[PDB]
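Student: Below you'll find the structure I mean.
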Amino acid sequence: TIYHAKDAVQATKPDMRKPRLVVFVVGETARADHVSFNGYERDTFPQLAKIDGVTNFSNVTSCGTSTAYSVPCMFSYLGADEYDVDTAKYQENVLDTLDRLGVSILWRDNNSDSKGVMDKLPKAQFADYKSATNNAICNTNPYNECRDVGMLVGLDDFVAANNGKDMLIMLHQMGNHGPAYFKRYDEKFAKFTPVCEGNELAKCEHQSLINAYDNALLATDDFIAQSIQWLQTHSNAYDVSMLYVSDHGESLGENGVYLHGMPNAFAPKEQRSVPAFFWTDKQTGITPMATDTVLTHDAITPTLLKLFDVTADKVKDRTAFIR
């Protein structure tokens, strides 16, 4: 494995200050321009809007347009202009660094898998939440599809087993994954009707396609809010923060393009303009950058290092989501 941060050091330890507990929601297929906070005409994030201390970032560009390309890039040290999807899984990434420095790393996945990111770490630190063998929240819809909120169940058991350590929990969302947006949310989120079903996206009425997409964002709004609420139940003993970034956006019929994964060279705006949210408890001393900072997926790795008081020369100058 090719290293990049063997110099990384943790400036303060959880035995000499409050331990730190962070949830990083790795979002899926969410577009920046369908976020209420970014000027969308629909209130797609009602529950997040009621939580104080949430920063919305209005100018975030993803590293790529697919899950397989963007997810490794989000945890990489190389940045988007130097990232190589084909050698990514042999590079030291930010989670390798934090685990080495003693931060407890957990990856729960309701999407696919970590696309190589967790591969160097013990397998017990990755959990498949697409199956009812782990996910207790699957029988809430006619499809029996397991839901992102199920990834929150039993996180206290993980906290208990890591009592007093710093902890970083990745929750990899099913989110807005298509083509079957109508399957991605339970009935209580079916606010926008009528809804496109079936996989022939270009054949649906355009408004019905958007309606299904926006309904899935409502379910993601709920999941993120529930994630912050769960963190709040540990705010006494832990410095708690939540970072959300989507892996890429989605085309919804613009110029006849649907889904995503188009090469960066011809990729439409809509596939790379992603939402990002950051929440932290006022106790932590973490300060967000301005909501309108020009940001990319390159900001993720310095953000996670700063959240755990880790410095690494490779990303010393890099802009993060936080100061």
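Shown for chain A, in order and in Swiss-Prot numbering: 219-541.
The way this entry was determined, per its header, is X-ray crystallography, 1.8 Å.
Cβ atoms here come from the backbone N, Cα and C positions, even for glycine.
I grabbed these lines from Swiss-Prot:
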type: MUTAGEN; residues: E246 to A; note: Abolishes transfer of phosphoethanolamine (PEA) to a lipid A analog in vitro. Almost abolishes resistance of E.coli strains Rosetta or TOP10 to colistin and polymyxin B, by comparison with the same strain expressing wild-type mcr-1. Does not affect expression or membrane localization in E.coli strain BL21(DE3)
type: BINDING; residues: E246, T285, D465, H466; note: Zn(2+) binding site
type: MUTAGEN; residues: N329 to A; note: Abolishes transfer of phosphoethanolamine (PEA) to a lipid A analog in vitro. Almost abolishes resistance of E.coli strain Rosetta to polymyxin B, by comparison with the same strain expressing wild-type mcr-1. Does not affect expression or membrane localization in E.coli strain Rosetta
type: MUTAGEN; residues: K333 to A; note: Abolishes transfer of phosphoethanolamine (PEA) to a lipid A analog in vitro. Almost abolishes resistance of E.coli strains Rosetta or TOP10 to colistin and polymyxin B, by comparison with the same strain expressing wild-type mcr-1. Does not affect expression or membrane localization in E.coli strain BL21(DE3)
type: MUTAGEN; residues: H395 to A; note: Abolishes transfer of phosphoethanolamine (PEA) to a lipid A analog in vitro. Almost abolishes resistance of E.coli strains Rosetta or TOP10 to colistin and polymyxin B, by comparison with the same strain expressing wild-type mcr-1. Does not affect expression or membrane localization in E.coli strain BL21(DE3)
type: MUTAGEN; residues: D465 to A; note: Abolishes transfer of phosphoethanolamine (PEA) to a lipid A analog in vitro. Almost abolishes resistance of E.coli strain Rosetta to colistin and polymyxin B, by comparison with the same strain expressing wild-type mcr-1. Does not affect expression or membrane localization in E.coli strain BL21(DE3)
type: MUTAGEN; residues: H466 to A; note: Abolishes transfer of phosphoethanolamine (PEA) to a lipid A analog in vitro. Almost abolishes resistance of E.coli strain Rosetta to colistin and polymyxin B, by comparison with the same strain expressing wild-type mcr-1. Does not affect expression or membrane localization in E.coli strain BL21(DE3)
type: MUTAGEN; residues: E468 to A; note: Reduces resistance of E.coli strain TOP10 to colistin, by comparison with the same strain expressing wild-type mcr-1
Student: Quick check for you: of the recorded positions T285, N329, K333, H395, which have their Cα within 10 Å of the Cα of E468 (mutagenesis position)?
Tutor: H395
Student: In which DSSP state, out of helix, strand and coil, do we find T285 (Zn(2+) binding site)?
Tutor: helix
Student: Closest of the recorded positions to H395 (mutagenesis position), Cα to Cα, picking from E246, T285, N329, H466?
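Tutor: Of all the candidates listed, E246 is nearest in space.
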Student: Let me know how many other Cβ atoms fall within 10 Å of the Cβ of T285 (Zn(2+) binding site).
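Tutor: For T285 (Zn(2+) binding site), the count of other Cβ atoms within 10 Å is 21.
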Student: Listing them in sequence order, which of the mutagenesis positions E246, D465, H466 have their Cα within 10 Å of that of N329 (mutagenesis position)?
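Tutor: Near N329 (mutagenesis position) by Cα: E246.
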Student: Report the residues of the chain - excluding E246, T285, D465, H466 - with C-beta within 8 Å of the mean position of the site's C-beta atoms, for the recorded Zn(2+) site, in sequence order.
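Tutor: So the extra residues in range turn out to be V244, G245, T247, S280, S284, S288, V289, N329, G393, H395, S464, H478.
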Student: Which recorded positions from the set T285, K333, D465, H466 come within 10 angstroms of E246 (mutagenesis position), judged by C-alpha positions?
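Tutor: Neighbours among recorded positions, in sequence order: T285, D465, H466.
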Student: Near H466 (mutagenesis position), which residues of its chain come within a Cβ-Cβ distance under 8 Å, counting only those 6 or more away in sequence?
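Tutor: When sequence neighbours closer than 6 are ignored, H466 (mutagenesis position) has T247, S280, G282, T283, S284, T285, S288, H478, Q489, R490, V492 within Cβ distance under 8 Å.
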Student: Using a 10 Å cut-off on Cβ-Cβ distances across all protein chains shown, tell me which of the mutagenesis positions (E246, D465, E468) has the largest neighbour count.
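Tutor: Highest number of other Cβ atoms within 10 Å: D465.
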Student: Can you tell which of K333, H395 has the least company, meaning the fewest other C-beta atoms within 10 angstroms of its C-beta, among these mutagenesis positions?
Tutor: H395
Student: What is the separation, in Å, between the Cα atoms of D465 (mutagenesis position) and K333 (mutagenesis position)?
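Tutor: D465 (mutagenesis position) to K333 (mutagenesis position), Cα-Cα distance: 12 Å.
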